[PDB]
Amino acid sequence: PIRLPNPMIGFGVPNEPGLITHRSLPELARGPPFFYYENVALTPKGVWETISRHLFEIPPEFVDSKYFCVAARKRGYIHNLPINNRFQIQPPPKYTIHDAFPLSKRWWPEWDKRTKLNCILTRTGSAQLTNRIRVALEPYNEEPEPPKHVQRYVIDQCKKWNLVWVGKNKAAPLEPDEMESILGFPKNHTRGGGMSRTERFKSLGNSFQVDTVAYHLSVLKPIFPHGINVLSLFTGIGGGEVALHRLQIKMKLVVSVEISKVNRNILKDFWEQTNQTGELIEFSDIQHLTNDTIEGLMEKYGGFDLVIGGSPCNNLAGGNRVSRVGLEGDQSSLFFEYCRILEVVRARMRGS
DNA sequence: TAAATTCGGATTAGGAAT
DNA sequence: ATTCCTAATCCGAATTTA
Ligand SMILES: Nc1ncnc2c1ncn2[C@@H]1O[C@H](CSCC[C@H](N)C(=O)O)[C@@H](O)[C@H]1O
């Protein structure tokens, strides 16, 4: 049974001990293409063992993004990239709550000892929870500190719902632009394209932490001095694309597969606003992308150097009350479509 | 009717006690 | 073993707003 590393540093993270410069991959895992697969680390039992079984028995690299920003993000990455001489994109985001939320020291209690936030999700705290916390605290405003039991309730709720102190006895969730920034996207990346505030919350919650992914992908920069062709599966708001952009790795071509219209609009807006000279091709449903469409695209553009994606985690995530049925859930079973498309790419690039 | 809102525990792992 | 705690966690369904 796969056991999560503690600390969850993968093969090493910046500013920490334990950097590992070499691993040995099964020969079946050898590129081309390079691939990069992502999903949540905290799955039902047996999930990552199965995912590794279908990705050539590559052990996952489990990394918590608290080593890259202020918010935790425990993810598993199966990839066949070299792991020596990674570098981080600069400047790295703010590391602590104090620096990431400069105004918050005005409102932050002595007895809230947090210095990191927890994982950014698709559901945030309600206005009613903020009220319940405010009401619980006011009877003690003239006293220097509320009793220990009301303290622990507020702490337990601030952690459960990833709240920050914004006003007098006011603990509120993160705003979309704060999530964007902590996830390493440029400001306003997800505003526009027809995307509602509600949809911004959801797409940000599902996304990559760009600095974590970029640090992994940085080894590609010396390999491809002339840029890469990219097959982006479950593209989302384009975390993998923003990472390559921040790495100054030219994207000659990106074939993107993303079923959300507003997500595809966010990616096209990014493509135009950053003045990408390459070509963006947008597909919608991965289940309707045929093997021979892939093969035709590779014949036209010369194959794919990188296949990157993160299949849905709906049915794996601990926040799902209703349908956390594991890897064969209606959404998460799309992992096997990632595998199907990846095998088509491998068939052309490496043979058999 | 798009958008916003609020509510709803279980699965894991680990540490510390038996 | 068990027992008992703390602890984190890319969420769905239903309803209400505007
Ligand atoms: N059938 C399907 N075909 C293509 N994409 C799908 C799909 N079903 C779900 N998806 C998409 O898969 C994505 C998984 S979330 C991954 C997002 C990405 N890592 C980022 O940087 O944002 C979601 O955006 C979801 O819309």
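Numbering of chain A is taken from Swiss-Prot, so the residues present carry the numbers 275-626, in order.
According to its header, the structure was obtained by X-ray crystallography, 2.2 Å.
Just so it is clear, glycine is given a Cβ too, placed from its N, Cα and C backbone atoms.
Among the mutagenesis entries in Swiss-Prot is A:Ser585 to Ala, noted as: Loss of function in maintaining non-CpG methylation. Contacts of A:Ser585 (mutagenesis position) defined by a Cβ separation under 8 A and a same-chain sequence distance of 6+ are given as A:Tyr311, A:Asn313, A:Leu507, A:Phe508, A:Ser606, A:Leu608, A:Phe609, A:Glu611, A:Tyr612, in order along the sequence.
The mutagenesis experiment A:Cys587 to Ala is recorded by Swiss-Prot, whose note states: Loss of function in maintaining non-CpG methylation. The number of other CB atoms found within 10 A of the CB of A:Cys587 (mutagenesis position), across every protein chain shown, is 23.
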